[PDB]
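Here is the structure we will look at, set down as structure tokens.
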Amino acid sequence: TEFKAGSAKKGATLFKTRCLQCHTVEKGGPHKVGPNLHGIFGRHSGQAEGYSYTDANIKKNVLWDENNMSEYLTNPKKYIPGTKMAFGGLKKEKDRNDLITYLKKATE
Ligand SMILES: O=S(=O)(O)c1cc2c(O)c(c1)Cc1cc(S(=O)(=O)O)cc(c1O)Cc1cc(S(=O)(=O)O)cc(c1O)Cc1cc(S(=O)(=O)O)cc(c1O)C2
Ligand code: HEM
């Protein structure tokens, strides 16, 4: 995938409707079904303090960046088979760019 900076404003709404059910973004925010995502970019997968991940998410050991995040969010279980993230994917490229643009800001 080839991430292109988009609209964090539209990304924020996508996060609310598609991700917030299972994730927080703020520093020190609580885990839910999924891990809090603060600091995700530039850290390896499966490392949020205090959260119990699948073996798949840990052993994937990917250094998250905007491009591999775009691939992941297209189809999570294809990128990380054995994941327990029950999310089908954002099939639209502009949605992925906008969501990732938001996520970069929100998880800083
Ligand atoms: O306000 S924005 O900065 O987000 C904006 C950027 C672009 C835009 O063309 C528009 C808004 C108008 C517009 C908005 C939306 S919305 O996010 O749903 O509100 C959707 C579209 C649109 O033209 C339609 C559209 C959809 C898709 S798809 O989801 O991938 O199928 C792609 C595009 C669309 O125009 C092409 C496109 C991509 C991108 S990208 O950020 O490079 O992916 C920016 C802009 C684009 O027109 C350039
Ligand atoms: C597009 C919206 C979403 C985004 C941006 C997102 C983002 C992420 C990211 C980046 C990871 C990897 C975290 C890491 O490696 O530390 C992850 C894992 C996870 N997510 Fe999501 N997610 C979304 C939707 C969801 C939804 C809707 C759910 C719940 C139904 C969910 C539940 C989980 C779970 C359980 C994990 C850990 C998976 C595992 O251990 O295998 N996510 N998510």
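Quick note: numbers on chain A are straight from Swiss-Prot, i.e. 2-109, in order.
We read in the header that X-ray crystallography, 1.4 Å was used to get this structure.
Every residue, even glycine, has its Cβ placed from backbone N, Cα and C.
Note on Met86 (heme c binding site): other Cβ atoms within 10 Å of its Cβ, all shown chains, come to 20. In this structure, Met86 (heme c binding site) belongs to neither helix nor strand by DSSP; it is coil. Annotation source Swiss-Prot lists heme c binding site at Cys20, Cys23, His24, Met86.
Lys78 to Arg appears in Swiss-Prot as a published mutagenesis result, with the remark: Loss of methylation by CTM1. When other Cβ atoms within 10 Å of the Cβ of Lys78 (mutagenesis position) are tallied across all protein chains shown, the result is 16.
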Key: Distance in Å spanning the most remote Cα pair of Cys20, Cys23, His24, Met86, given for heme c   = 11
Query = How long is the line from the C-alpha of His24 (heme c binding site) to the C-alpha of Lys78 (mutagenesis position), rounded to the nearest angstrom?
reply = 17
Task = Could you check which of the recorded positions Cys20, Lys78, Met86 have their CB within less than 6 A of ligand 2?
result = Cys20, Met86
